Structures are given as C-alpha cells and as structure tokens.
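Chemist: Have a look at the structure that comes next, please.
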Amino acid sequence: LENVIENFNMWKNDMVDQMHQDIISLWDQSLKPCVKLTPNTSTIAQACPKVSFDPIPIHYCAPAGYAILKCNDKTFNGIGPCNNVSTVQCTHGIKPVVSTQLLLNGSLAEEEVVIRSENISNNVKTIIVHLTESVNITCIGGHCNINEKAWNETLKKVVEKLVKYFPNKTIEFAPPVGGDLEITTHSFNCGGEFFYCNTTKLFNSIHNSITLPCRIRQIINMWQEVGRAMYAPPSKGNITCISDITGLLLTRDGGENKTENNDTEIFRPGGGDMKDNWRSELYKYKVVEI
Amino acid sequence: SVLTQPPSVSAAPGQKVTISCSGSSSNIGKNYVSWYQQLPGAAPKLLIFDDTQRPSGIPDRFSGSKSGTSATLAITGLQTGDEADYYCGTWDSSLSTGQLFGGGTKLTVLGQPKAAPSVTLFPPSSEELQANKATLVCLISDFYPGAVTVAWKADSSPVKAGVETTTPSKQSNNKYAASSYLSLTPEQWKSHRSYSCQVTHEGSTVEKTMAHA
Amino acid sequence: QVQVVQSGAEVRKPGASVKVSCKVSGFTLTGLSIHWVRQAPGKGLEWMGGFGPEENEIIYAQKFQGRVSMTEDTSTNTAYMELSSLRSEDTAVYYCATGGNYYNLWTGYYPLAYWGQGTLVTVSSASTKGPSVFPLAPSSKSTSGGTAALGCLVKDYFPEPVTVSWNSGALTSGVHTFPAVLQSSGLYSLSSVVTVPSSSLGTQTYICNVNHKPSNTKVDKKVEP
Amino acid sequence: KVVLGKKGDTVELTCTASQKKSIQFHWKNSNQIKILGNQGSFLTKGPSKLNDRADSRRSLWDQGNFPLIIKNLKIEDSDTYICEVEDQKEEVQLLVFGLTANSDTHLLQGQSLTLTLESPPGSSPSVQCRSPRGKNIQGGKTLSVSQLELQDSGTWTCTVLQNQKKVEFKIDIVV
Ligand SMILES: *[C@@H]1O[C@H](CO)[C@@H](O)[C@H](O)[C@H]1NC(C)=O
Ligand SMILES: *[C@@H]1O[C@H](CO)[C@@H](O)[C@H](O)[C@H]1NC(C)=O
Ligand SMILES: *[C@@H]1O[C@H](CO)[C@@H](O)[C@H](O)[C@H]1NC(C)=O
Ligand SMILES: *[C@H]1O[C@H](CO)[C@@H](O)[C@H](O)[C@H]1NC(C)=O
C-alpha cells in the first residue's frame, strides 16, 4: 500500500454510476410501488408487497483482476492529484439512503470540513459539504427535532470556512425559491413512509457584517426515473425515526453583477441527483487494473 | 381566486359567436384552459382542453384560443342543436385553491320571432284560506326567448319577502312559460286594495293586478 | 366505449354523511385519476377537490375541508366520495370526473375527459309528506279568444317526484305542468295549468290527478269555475 | 440565433445534447442568473425574476432535450438566454413585441384606429398590416387609419420584422 501519485475524480467515478444502479434494483425488489405512471403512458396496477426497506449495507468489491484504490491524504477536495495511495479489496459497508438537502446515517470527515464540486467556483454545481462534527434528527408524525444548540456552533465552522473560498463576502441560508416538493423540502425514506420537511424554515440565517414541520405523503415522484410512483397507505398510528447527519448538498446564486452591489452569496439547500449521495461515500474509491 | 365570463349570450342559426373568460396570472397565465359544454339537464362534457385542442366527436365548428390572462371560446355555423351552457376551466397554482371554474354562461340561439309573454294571475283557493295559507299563483306563458324576470307589488309598493320563482320552461308548442308564487296569511291578503305580479320581458313590461276586495 | 357510472340518487337529513360511488370501464384508474364536482340546482360548476402539485394530497377546496373524503381503489376500479356534516346548500348534483387517454406524468395537467351521468343528493329537514291539492278557478283574467286557464296548486310536499294527469290522461292537449319550486318549509311545491275554450266550461268538467310515490298517496280533484 | 414571441403568449427555447441521453443541464438569462435546471429526475426553479411561468418538459430529458418555456410572456422578459449541457454553451436571443388597439371595443365610422407596437428595450420595429380588405398599410412604428370604414370590420393581420423573422398579430374588428 505504497506511496504513488494518481488523480481521483469523484465527479467522474465509473462505480457510482454502477452503485446508483445497484440501489435502483435494491429498490425494485424492496419497495414496489402499487402504481408507476411513466411516459402513451406505460402503467401497471399490482397488489403491493408492503415490505419496508431498513437500509441493508452493500459492498461493491472489485471484480476479477480490477483493484479498488483508496486515497490517503487526510482531506481531499473532489478533484485533486492525490499524494499518497493504498489499495483495498472491497469498498466499505455503505448505507444507502435516498435523501435530499440532507445526507443520512453516513460517514464523517475527520479533521476538516471539506467541500467538493465537479467545479466549486462553478456557479452552477451541486455542492457536497462533507462534515467534521455530526448532528441528530429525530422525527415523529407530527414534528421533527433538530437541536437549537447544534446550529450556532456549526454557524461558526461555516463562517470560518466559506470565506476562505470566497473572501470579503457575506453568507445567506435561505429556503429554495422554486422547484419540486422533494427538492423544496427534505425528502427521505424511513420505514416505508416518505417524508418532506419545510426546512425552508431551518435555513433562515445570514452572516457576519428549532423545529421542522414534516408532512407524510403516500404519492411520490421518483428519483429513479422520471415520473410518479404511488405506494399504499399506513396501518399504524405512530412512527419513529432517529437519524444522524453527516452532510449537506448545496448551491448559491452568483448572479454575476447588476449593481445589486451585493456583498452576498445565498446558498440554498439542494439535492435530487441521487448519484451525488452515492458520491459523498464513494469519492475516495476508484476502479482500475494494472 | 375567481374567473369571470359573461352570464349571457345569443345568436342567429347561421352566425358566428364568442364567449370570453378572464382571470389572473395566478390561475390562467400559468395553466391550461379547457372548456365544458352542458346540454339541457345533462352532465357537462369537455368541449375543449389544452387551450386549443378539440377531442374526438366535437365538430370543427368549435375552436379555442388563449392569450395574456384571458382565454376565448369560438363557435361557427351556430346550430339550434348548439344551445346549451358553456364553462371555462383552468387549474390554479396560487394559495391552496386548485381547480377553478368561471361562473359560466348560458348561450341561446334564437329559433323564434320575439314572443310576448301572456299573463294570467290566480287568487288564493277558498279551500286554502280555509286551511290558513294563501298562495297567489302567477302564470307567465307563451313567450320567447326563454329568459324572463318577475316581481310582486302591493299598492305598487315592492314586497321582496315571500317570493319563490320557477326559471323559464319549454312548453308543448316550443315557447317558454314559467310560474311565480307569492304567499302570505289571509291576514294580509284581506287588507290591501290589490296585489300585482309584473313581467319584464326584453326591456318591456306587461302587467296584471288582482284584488281581494 | 369508455364509461362512467354513478350510483343512484339519494336523500339526506342535515348532519349526516353521504357517500357516492363511481365505476370506470375502459381503463385502469391510476389513482391520480379522479376529481369530484357538483352542481347546485340552478347554479354553475363548483369543484370540491382532486389531486394536486402537492403530492400527499388529493386536495379539497376550503369550504369542504373539515368534512370531505375522496378515494380511488386502483383494484376494484371505482372511486368513493364522502361529504359529511350536511347543510341546506349541499343539495346539488355531484359529478365524478376522470382524465385519460392523455399523458399525465405531468399529472398536474390532465383534462376532465370522461364525465359521469351525475348523481343527486338533496339535503332537507323534511321526511316524507303527501301533497295537498287546491284548485285555481278559471278567472275573469283567464278568457281571451274564447279560451281560459284553470289548474291545480300542489303544495307543501317532500321526496321529490310528483306527477300530473288530467281526466286520468284522457285530456292531454294544451296541458303544461310546471317545474317544481322548493319552499323555505323544506317542502317542494308544484302547479299544473291547462287553458281551455270558454264554450267548453259550462258544459265540460275537469279532473286533475296528482300521484306521489314517496308519499304513496293519490289525489284527484276537480276544479270548478 | 433569434426567435420572437408575441406578448401574453407561450414560447419555448430549445436545447440539444450530443446523444439521446439524460444530462444534468441548467438555464441562464443574460446575467448568469438561473431560471430552471434539473437534478436527475427532479426539477428546480432558479432565483431569477422569472422562476414561475418558467418550466420545462420532463418527458424529453431521456432523449436529452431540455427546453425552457416562458409563458404569459412579457416585454421585459426579452433576453439573450443560455442553456448549459455537457459543458456546451448554446444561446438563443428572445424578443417580445406587443400590439394593441387604441381602445377595447365596438369602433364605428369616421372614428380612427391606432395600433401601437411596444418593442423591447433597444430594438427595431417595422409593421405591415393587410386589411381584412387587403389594402396594405405599412405603419412602421404605429399604424393609423385616420377615418374608419364598413370595409374595415372583420379580422386583419399585422407583421413585425426582426433578425429576419416575422411574427403575426391579428386583430379582430367590430365596426
Ligand atoms: C467553472 O468551469 C471551469 C471548470 O474548471 C473553470 O475553469 C471556470 O473557471 C469556471 N467557469 C467560468 C470561467 O466562469
Ligand atoms: C437510522 O437508525 C434507526 C434506528 O432505529 C433505524 O430505524 C433507521 O432505519 C436508520 N435510518 C435509516 C433509514 O437509515
Ligand atoms: C413553506 O415553504 C415555502 C417555500 O418557499 C415558503 O414560501 C413558505 O413561506 C413556508 N411557509 C411556512 C409554513 O412557514
Ligand atoms: C399510538 O400508539 C400509542 C402507544 O404508542 C397509543 O397509546 C395510542 O392509542 C396510538 N394511537 C391510537 C389511537 O391507536
């Protein structure tokens, strides 16, 4: 597991597309919607299996003659020449959560809080924000609890970090302006119920110069393919979720001028490209031969 | 939160006619407009959907348009058959509100020469006074176009209380007749010099007066 | 063929729920498929609810929010609607609406392509009551052209379908019976009026018959000038 | 690359990817301000003035067609717009023009007609109108017939020309 120098690009990792696919199949077997409506319209009505998915971990291990490499440097931005490299038989256990604006029950960056983009400066691109210290989210339907206390300290690390990428600047947490309900709010899967939180409410903070109102919904859009999937209704009165947060998906406005003379950048949550969730766990891993 | 269209429209059997509905960028500018045709006492039918798209079995006489914050329904070669009521539908984004309908309009085609109303008015029944109720019965008959409006007056002093009216009707000879009822206890019936029912038909009024005395 | 069938017409006491079926033939209802719309008698279309750009809801307009539940079973391929806690205004004709043969991934966008026959609900204080019949005597007012009008006043009765014949159907000419009018009593009222020649009146006698199924009573009464 | 859309109408700008495959794509206006873009399957609206009445067609994305639709078009909406897919910049210029009559309805004889053309900030405007009659009067910036006629009722058509494209407004007439 000797020192060698190679470039890893998480943004072009060939496996995530595979891993993203493997997740789609895991889903076909586990949560089968009663109804899929797709574009004529191709549609089938079936009696549902009603089997919840309770996040079984998956290993994509390197096939025959192909090696999975890991990157050594302690903090690595998404695209970089990596100074030190090890080799591993298998990717580690991966818990696959299909999530938005939040990354769930995941992996934590150890010393520094790291922001990875195919381009960070890119005015357009999804931003991962891999985190050093984690937080707890518990929900009941009803309401969701995020500690009031955790946010002011976390305000600090971010106020400390962003400026360093974007110096002499002022920072906004603002709710998402438009788009679909899954993007608008935090989409996630707990126990065969799909959840949205108007977290528009949560980022209401601006910088330097707390309970979420979740909805339980049985008809939902699919991340998987374009369209709507319908899942049958709930047998029990009350449901428990404990989740831990390891991360974020983010975008900020830019706007490139117009005597706004704005000091500001506004970052709004984000998500919906499933492959990015898959990317935050898998960015270190790479598949090669010889 | 509401669409408006006219409450009434009319035309000759050869002639072209249009019905226009207007709303707000919150409903219409944003979303599709589809149109519904409702025949005499039948369930409403989709005359038009997606602004300009006519479904199968509608004839080509029917057309649609949309521009700005209003949409327009167009008809040609209008037929005796085309008589019915048309409603404009738009799905609406703002607030909760969802699907919205304008009030709708009743369209009438004239198959007849204007016809005057013929009015005969009837007195309370003896049996009925006897039963302690008194109903004046007003018959409005043999007139066209169908729409008619009525009111009741005591000593030419308006009474808006105690009046129910039947909306215009088809009749055995294809002209419209309709009935208006006024009721009061014989306590009232007995005291005034007279009671009158009057009919306004097309800007002009023909009237009858009945007196207890 | 494509079809929509609504269940039989029904009568309700204020405060009681009403539930109305829909069966659809020619397609499998998507479950996003159906919107319930009802028409007051004498009034334009009012939309109760249906599915919207908010996913968890099949969404109901505000007037109906406390009280109304809409359903589609994708399997039995029918949809059910309940409006509960009934009002005087609620009598109306309830219509079941569906989209189809359209691409509705947009789902936000379908037209209301097939419409049911309509089903009726009337809500009232009253319980079945027979009609009472009084006669309209041909008046001073009635004869021009040697012809005059005389008739029956059918007053104050419930369960609505009431019917009229003169001479038990022997005289069917120049006979018109009015649409009924609903009274503040909570009871519908009807008058049937026929005009006749004056020469006829001394010599000819007239009987009008009122039949009422619900009431289960029949009255024939003769009107004498 | 220029197209023109009538005021109050609905217009669509076209975007093409290299293979008939879904690609993350996103949309921008003359300032690098975001209208609409997508995440995999889901759709989102940018914080531009436009966001509502900014919407694209979903069905298309597997082919790799990612259109921008502006509907209920406004004059101020005319802009040069740029769609980004698989690192490509594709651009289209959109201008909005509007025609209007002097007043709402029922104009009768000797009375006069003025059509006015509102053109977006900074653009050339020339007008051709063929009368229901077909006498053709070329107003240019506004068109006026000083005194009105019987001949004149019915619906007639004006043409506005920019970047060598023509757009039709037709005005219905009651005389
Ligand atoms: C982001 O796009 C490329 C990616 O490396 C980068 O070079 C560029 O600076 C950014 N785009 C610009 C020039 O605005
Ligand atoms: C996180 O842990 C809880 C423990 O009960 C489990 O129920 C839940 O499924 C986990 N979250 C997910 C969905 O990964
Ligand atoms: C819910 O979220 C939307 C997102 O923009 C926002 O407009 C609205 O103010 C929020 N309302 C509540 C319930 O706080
Ligand atoms: C939800 O379960 C709780 C116990 O956790 C119980 O006390 C309550 O009855 C519940 N809801 C109902 C009414 O079934």
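Shown for chain D, in order and in Swiss-Prot numbering: 27-201.
The way this entry was determined, per its header, is X-ray crystallography, 3.4 Å.
Including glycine, each Cβ sits where the backbone N, Cα and C put it.
Reproduced below are the annotations present in Swiss-Prot:
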MUTAGEN   D:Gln65 to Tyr  Increases the affinity for MHCII; when associated with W-70; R-85 and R-88
MUTAGEN   D:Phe68 to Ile  Abrogates the interaction with MHCII and T cell activation
MUTAGEN   D:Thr70 to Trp  Increases the affinity for MHCII; when associated with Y-65; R-85 and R-88
MUTAGEN   D:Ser85 to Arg  Increases the affinity for MHCII; when associated with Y-65; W-70 and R-88
MUTAGEN   D:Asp88 to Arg  Increases the affinity for MHCII; when associated with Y-65; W-70 and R-85
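Show me how these features fit into the shown structure, please.
Modeler: Long-range Cβ neighbours of D:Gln65 (mutagenesis position) (same chain, at least 6 residues apart, Cβ-Cβ under 8 Å): D:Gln50.
Within 10 Å of the C-beta atom of D:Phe68 (mutagenesis position) sit 23 other C-beta atoms, taking all shown protein chains into account.
Following the DSSP three-state reduction, the secondary structure of D:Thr70 (mutagenesis position) is strand. Here D:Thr70 (mutagenesis position) comes close to D:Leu62, D:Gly63, D:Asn64: these same-chain residues lie at least six apart in sequence, with C-beta atoms under 8 angstroms from its C-beta.
In the three-state DSSP scheme, D:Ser85 (mutagenesis position) is classed as helix. All protein chains considered, the CB of D:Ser85 (mutagenesis position) has 14 other CB atoms within 10 Å.
Neighbours of D:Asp88 (mutagenesis position), defined as other CB atoms within 10 A of its CB across all chains, total 13.
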Chemist: Out of D:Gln65, D:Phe68, D:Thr70, D:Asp88, which mutagenesis positions come under 8 Å of chain B, measuring Cβ to Cβ?
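Modeler: Sorted by position along the sequence, the hits amount to none.
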Chemist: Take the mutagenesis positions D:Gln65, D:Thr70, D:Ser85, D:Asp88 and keep those with a Cβ under 8 Å from any chain C Cβ; what remains?
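Modeler: Listed in sequence order, the mutagenesis positions near chain C are D:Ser85.
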Chemist: Which whole-number value in Å describes the distance between the Cα atoms of D:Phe68 (mutagenesis position) and D:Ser85 (mutagenesis position)?
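Modeler: Per the Cα atoms, D:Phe68 (mutagenesis position) and D:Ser85 (mutagenesis position) stand 12 Å apart.
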